[PDB]
Amino acid sequence: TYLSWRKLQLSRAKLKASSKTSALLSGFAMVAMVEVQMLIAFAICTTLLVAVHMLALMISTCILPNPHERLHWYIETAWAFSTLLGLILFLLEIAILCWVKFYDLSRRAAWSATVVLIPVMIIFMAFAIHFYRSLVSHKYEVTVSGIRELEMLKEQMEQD
Amino acid sequence: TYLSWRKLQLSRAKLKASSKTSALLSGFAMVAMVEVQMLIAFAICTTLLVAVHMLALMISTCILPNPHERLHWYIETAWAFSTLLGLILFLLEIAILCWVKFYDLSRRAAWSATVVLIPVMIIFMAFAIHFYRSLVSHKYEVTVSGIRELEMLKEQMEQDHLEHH
Amino acid sequence: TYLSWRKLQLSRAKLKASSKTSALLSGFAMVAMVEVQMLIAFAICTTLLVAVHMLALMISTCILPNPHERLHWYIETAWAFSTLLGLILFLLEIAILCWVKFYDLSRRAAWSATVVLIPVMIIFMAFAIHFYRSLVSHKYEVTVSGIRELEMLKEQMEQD
Amino acid sequence: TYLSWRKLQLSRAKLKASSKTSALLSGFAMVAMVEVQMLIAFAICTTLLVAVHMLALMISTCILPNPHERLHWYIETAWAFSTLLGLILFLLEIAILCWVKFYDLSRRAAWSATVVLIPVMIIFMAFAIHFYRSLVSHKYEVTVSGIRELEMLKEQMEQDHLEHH
Amino acid sequence: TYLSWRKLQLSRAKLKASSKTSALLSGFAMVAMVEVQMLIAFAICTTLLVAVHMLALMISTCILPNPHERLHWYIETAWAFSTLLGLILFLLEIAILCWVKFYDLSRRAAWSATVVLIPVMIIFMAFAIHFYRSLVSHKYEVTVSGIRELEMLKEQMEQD
Amino acid sequence: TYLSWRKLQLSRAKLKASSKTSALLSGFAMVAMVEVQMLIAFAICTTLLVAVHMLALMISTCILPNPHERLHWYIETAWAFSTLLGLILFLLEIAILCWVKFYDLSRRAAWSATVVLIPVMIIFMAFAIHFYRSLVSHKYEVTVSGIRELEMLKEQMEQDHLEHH
Ligand SMILES: [Ba+2]
Ligand SMILES: [Fe+3]
Ligand SMILES: [Fe+3]
Ligand SMILES: [Zn+2]
Ligand SMILES: [Zn+2]
Ligand SMILES: [Zn+2]
């Protein structure tokens, strides 16, 4: 009873927060684009960011009406994946914007920012891979996949 | 008990989230339009986007007061449909905006974006079709459904009034 | 017990959502007006939109402190009516804004938008009528009024 | 039990909504003022609007820690009053803004708007009066009410301390 | 049980509202500053306002993980104090902004606004004093301090 | 029961507030940057601020699905740390902005502000250090902790599968 209650309240706080954040990032970004008016990057990015976020929101239009377990995990993962694509794209978006604001101003600064982004993107790209892998395949293989990737790390910290 | 409780808390988190997002997308889009100030497209889009979202918000003004099941599902579906049209129109809106911001600047970028929208747009249009199909069909079933509930309400006041003497 | 609990949680999610949306639409609209600077329309509209929304919010300042049933339904309906007037006015506002942005630019587009608004406004005007009618009169007459208007529709779909 | 529960959940939804709206109207107004950059009116209004709203927010900083009943109603009423002044000032603010945006443009529009505000303004001023009247009256009753509660708190620490030995 | 439940739900609605408002005031203010571009005042103010608010938010990062009573009241009061400093600073900020918008325009108006602020600031300064006094000292002294300050008022209303 | 309930409602109010604030600070900062359009500082700051906040938001994408205790505390701490870095970077961001807005205008004001930041910055850096220290240490403990939980999950599917025959 406490487990089903916790699961349901987790989908309910995930609904309310996915909604507020996807909507807010999308809106702030649209405004950020109109306010300033590699550019193929800028457009494909803004447009992709809003598209991916709207996808997540719709997945919150449809989880409400809806064995059951496998379908709910595929939908859940599609929502999580769309959302992660949105956070990543919002980061790329601010990179491309430092780029556009500083283009004819200072190249050193722009390049510096876009560069300091790489290590975080790696962690970001890492998870994006897990959610994508989890989407095509079944829980087991990805569960064992995950134990392998973690155990091969357990050997590194000890050596040091 | 847990089922009716979960259903009611789902309509309550759907109310609170439909409201916050419909209002936020609409407001942000209106501001985005005034800030830059194929164009027939831009205007019809902004205006449709705000109209469809206001529709959703009103459906959240009216689900609160509310056999009942069929009527509640139709209203629910009209809400889901208005909302989905809003997400689509918001996406269309950012396309038209890349279009307008980049028009005399770079055609390659704008076109590239507007194109990369297609695979996602398919999924959006797909669902929009299902939600539309559910509405047109039950236009019949529900109107009646609503008559039966309003009648039962006219009847519950007649019984509740027959005891006042 | 479940009924009184559901009624109370409905007034509580209606309070929280009326508040967030009335405030957000009002603020976004005020900003939309200052950012661009038939115009009598534009001013009367912006001003009416903010006034009607503030009305709803105040009705949320006063439902909190407060036979009881009839008074609560009149207040409820006044809140719903103020809110609906706000959604309508927000739509009119975006119409008038396409109008103002495109005036000396393209008349075809502006007129096109303001036109595509009519069928939705009808549905909007329709409900605005119900809430107004519900305000002056008592539940019964409007309940029967509603059964008549719906039954006269039951005859149309069958014929086709 | 249901009554005390409902009262407490009403102060909790009133806290969460007072906060979101007071903060949002204030922020939006400040931005609206800087964006355009009878004028003594414009400044006194913006400044009063933000001040009154910050007042409300602080009253939400202090209802959280809190005989008790009379004190809680006075504080509640000060919150409702600050909030209502904020709604009024926000309305006044958009009037003065139609005024300023349209000043050298069209006087007819600005005046028309500012006029159409009157019937609604009456209802706002009406309630503002009631909330004001409740405050001035109990300035007496409550101060004392608060002394009795703070004393009982000074006394509950003295009893709670008499047992430590 | 009802008391511990109410206390916990009060810290939970205080968390959610401190967060939304501190974040919103800080963001709106940052934007208000960039949009317009005694000035030492303007900068020290904007900067202090954002700093004090971020302080409150962090205190909401750390109340979540955490005899217990005395520590929780010191943290609580530090949060309340940071928050109050934020509301005050937001008011000062709008004063300084009327000041900056009207400087070369109309001095009468600016001075008028900044002046009408004083009586509210007094009430604001008053509470800021209570929360600060409550921070260095223990509950008792400030409780009695508070009974003295209130009783000396009970003598004024009667005389009139 | 009350303890596990309180813990779960604390992660739920922390989820909802981390989300609203991380998203709002990030969006507001991006807009603040485009609106004005030592500068290497300005760019690295804005970009770091948005990156660290997006990190926090994602940690709220993943705490929802989730021995378990140690893993949940590490994830919790990574969230608290990303969030705190965001508050710091937002503060740094408004400093750099006083700097940039006032650069060719008044150096006294900008410098004054940027200086008055120091005592608060200390408290922020202080906590940032503790949260960092907790992470580096348990890099060991947790990885293992997560292996034990994922294994137990691989084992609970093997038992749940041994009964299907
Ligand atoms: Ba501008
Ligand atoms: Fe809630
Ligand atoms: Fe909320
Ligand atoms: Zn009779
Ligand atoms: Zn003693
Ligand atoms: Zn087998």
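By the numbers in Swiss-Prot, the shown part of chain C spans 144-180, 191-219, 236-329.
Any Cβ shown, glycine's included, is placed from N, Cα and C.
Among the mutagenesis experiments that Swiss-Prot reports, C:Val174 to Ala is described with the note: Constitutively permeable to Ca(2+) ions in the absence of Stim. One mutagenesis experiment named in Swiss-Prot is C:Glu178 to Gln, and its note says Impairs store-operated Ca(2+) influx. C:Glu245 to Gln appears in Swiss-Prot as a published mutagenesis result, with the remark: Decreases store-operated Ca(2+) influx. According to Swiss-Prot, the mutagenesis experiment C:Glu262 to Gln carries the following note: Impairs store-operated Ca(2+) influx.
The DSSP secondary structure for C:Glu262 (mutagenesis position) is helix.
C:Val174 (mutagenesis position) sits 12 Å from C:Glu262 (mutagenesis position), taking the CA atoms of both as reference points. Most Cβ neighbours within 10 Å among the mutagenesis positions C:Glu178, C:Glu245, C:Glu262: this distinction goes to C:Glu262.
With 10 residues unmodelled in between, C:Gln180 and C:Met191 have Cα atoms 15 angstrom apart. Taking 8 Å as the upper bound (exclusive) on CB-CB distance to chain D, the mutagenesis positions C:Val174, C:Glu178, C:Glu245, C:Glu262 give C:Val174, C:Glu178 in sequence order. Here C:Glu262 (mutagenesis position) is positioned 25 angstrom away from C:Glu245 (mutagenesis position), judged by their C-alpha atoms. For the pair C:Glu178 (mutagenesis position) and C:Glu262 (mutagenesis position), the C-alpha distance works out to 14 angstrom. According to DSSP, C:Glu178 (mutagenesis position) is assigned to a helical segment. Distance across the unmodelled 16-residue segment, from the CA of C:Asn219 to the CA of C:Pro236, is 12 Å in the deposited entry.
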